[PDB]
Amino acid sequence: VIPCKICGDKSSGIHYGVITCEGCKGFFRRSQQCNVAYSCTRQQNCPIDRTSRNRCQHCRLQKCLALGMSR
Amino acid sequence: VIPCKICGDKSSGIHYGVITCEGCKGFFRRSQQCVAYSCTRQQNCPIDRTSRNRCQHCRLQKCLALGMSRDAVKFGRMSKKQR
DNA sequence: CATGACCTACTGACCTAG
DNA sequence: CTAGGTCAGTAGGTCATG
Ligand SMILES: [Zn+2]
Ligand SMILES: [Zn+2]
Ligand SMILES: [Zn+2]
Ligand SMILES: [Zn+2]
C-alpha cells in the first residue's frame, strides 16, 4: 500500500524515522550495530529498487542515511 | 532433492530465480561477468549432468531460456503467500 | 584456463516483548 | 504500534581439479 522510501517495496511501518520495508529495516539495523563500511564499485549513485537493493550495499546504506534513517 | 532445471544434477537452492545446482549457478554468474559462446552444432544440445560442459552456448542458452537473471534474485525465507 | 564443492557474509519474512 | 531477534534462505569468493 505505502512503498518503502528506500527501495519502493511494500513497507511495514516507520522504522528508524523512515517508512521502510522489512528488508531495508533489517539491513539498516545490521549496518548500525557494527559500524559498517561499504564501497561502491560504480558511480557512488546506483538506483535502489526492490531487485537492485542488494547489488550495492554502499548505495543502499547511502539511501537510508540520506533520507534520514537514524538509530 | 529437486533436480537442477538446467542439467538435472542435485540443486542447491534457487539461484538467479531458477532451481539450479552449484555448477550451473557458478557457470551463469561467470557468463554475466565477462563473453563468447559458439555452438558447433545446431544450437540444440541436450544439457545433462555428464554433458553440461561439452557445449557452453547451449548451457547458457538453457540458463536464459529458463529465466535465470540477476533481476530474479530473491533473498530470505519464502513467504506464507508462497506456501 | 574453466569448473564446481564448500564457506563466508550476508538477506528478509515472521514473531514477540515492550 | 515498532525494535530486535530468529532462522530458513542466497550471491559470490576460493582454489584444487578438470
Ligand atoms: Zn526497502
Ligand atoms: Zn553503488
Ligand atoms: Zn545444473
Ligand atoms: Zn550445442
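We number chain A the same way Swiss-Prot does; the residues here are 28-98, in that order.
Cβ coordinates come from backbone N, Cα and C, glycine included.
Long-range neighbours of A:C31 (mutagenesis position) (same chain, six or more residues apart, CB within less than 8 Å of its CB): A:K37, A:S38, A:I46, A:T47, A:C48, A:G50, A:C51. Looking at Swiss-Prot, you'll find the mutagenesis A:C31 to A noted as follows: Loss of adipogenesis inhibition, when associated with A-48.
According to DSSP, A:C48 (mutagenesis position) is assigned to coil rather than to any helix or strand. The note that Swiss-Prot attaches to the published mutagenesis A:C48 to A is: Loss of adipogenesis inhibition, when associated with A-31.
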